[PDB]
Every structure is written in structure tokens, then in C-alpha cells.
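Encoded as C-alpha cells, the structure appears first; notes follow it.
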Amino acid sequence: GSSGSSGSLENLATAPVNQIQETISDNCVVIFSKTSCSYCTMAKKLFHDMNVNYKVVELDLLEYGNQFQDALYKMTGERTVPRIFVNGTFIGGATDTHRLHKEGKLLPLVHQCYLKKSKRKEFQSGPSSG
């Protein structure tokens, strides 16, 4: 916690939020959690047991954690952890994600990120200069 000399941050067009959007877009499953909660392990245990290659990231340890921490809070609307992101959509948290698998509302997506990738007759948005 820090008080005073607050209410002013450098201006830039490279917010930490955009950096994440790309991560979830490329990757298949990203779990943004910290090392201050217990549920943090639940998520890992859930996927780990499912044998579904997952990608967790500890913000607490990350120097710029307080940053990527907020950006997410806006994409989810809450500040709870861990945080599971599938297909650029906050399907829910540790508990929620756990329930889905049961109702089979999580697998249907897990088999999508990778699906529809193999080279095929399809136009995709890509950068180009010369």
C-alpha cells in the first residue's frame, strides 16, 4: 500500500491489457493467478488431472504484477484468483471452471483453440509492409 504522490501515470499506447489479449489469442489456455490465494492450486489440479496442457502465470512474483492485475480485473469485472481464460473469454474462475468440466461446458472449448489451425483455404488477418 502506498499513499500520497498518487493519481498520475505515464501515458503510453502499450497498455498491459493489450499484451494479454494477444497471449490468450495465441495460446489455448491461460491461468492468471497469484501466490496469495489457495484456489490458485485448484485450477492447476483441475487441468493437470485432465492432462490438458495449461499455462499458468504468477503475477504476485511478477515485478509488473500490479499492472497486468488491473487490466484483467477489467476484462473480467472482478479481482479474484486464480483466473482461467479460454478463447479470450473469462469462462470463470477456479470454482466455475471446475463446474464446467463436470457439465462438459469446458471441454467443448478446449478442443477448439487447437482445432481449425491446420493450413487450409482461409483468409486470415496478417501484417505486411514490403
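If you go along the chain as it appears here, the first residue is 1 and each next one adds 1.
Determination method: solution NMR.
Including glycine, each Cβ sits where the backbone N, Cα and C put it.
Look at Swiss-Prot and you will find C28, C113 tagged as [2Fe-2S] cluster binding site. DSSP assigns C113 (mutagenesis position) to a helical segment in the three-state reduction.
As annotated by Swiss-Prot, glutathione binding site applies to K34, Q69, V81, with the evidence given as experimental evidence. A 10 Å cutoff on Cβ-Cβ distances gives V81 (glutathione binding site) a total of 24 other Cβ atoms nearby, all chains included.
The domain 'Glutaredoxin' annotation in Swiss-Prot covers 17-117.
DSSP gives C28 (mutagenesis position) a coil state; it is part of no helix or strand. For the mutagenesis result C28 to S (Swiss-Prot position 68), the note given in Swiss-Prot is Abolishes absorption at 320 nm and 420 nm suggesting the loss of 2Fe-2S-binding.
When secondary structure is read from DSSP and collapsed to three states, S38 (mutagenesis position) falls in the coil class. Among the mutagenesis results in Swiss-Prot, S38 to P (Swiss-Prot position 78) has the note: Specifically increases the specific activity but decreases affinity for glutathionylated substrates. The residue drawn here is the original one.
While the structure shown retains the original residue, Swiss-Prot records the mutagenesis experiment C40 to S (Swiss-Prot position 80) with this note: Strongly impairs enzymatic activity.
Quoted from Swiss-Prot, the note on the mutagenesis of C113 to S (Swiss-Prot position 153) is: Abolishes absorption at 320 nm and 420 nm suggesting the loss of 2Fe-2S-binding. Proximity of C113 (mutagenesis position) to non-local residues of its own chain (separation of 6 or more, Cβ distance below 8 Å) is seen for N27, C28, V29, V86, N87, given in sequence order.
With a 10 A radius on its CB, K34 (glutathione binding site) counts 17 other CB atoms from all the protein chains. Each residue in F32, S33, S36, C37, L59, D60, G65, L72, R79, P82, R83 lies on the same chain as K34, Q69, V81 and has a C-beta within 8 Å of the C-beta centroid of that glutathione site, without being one of the site residues.
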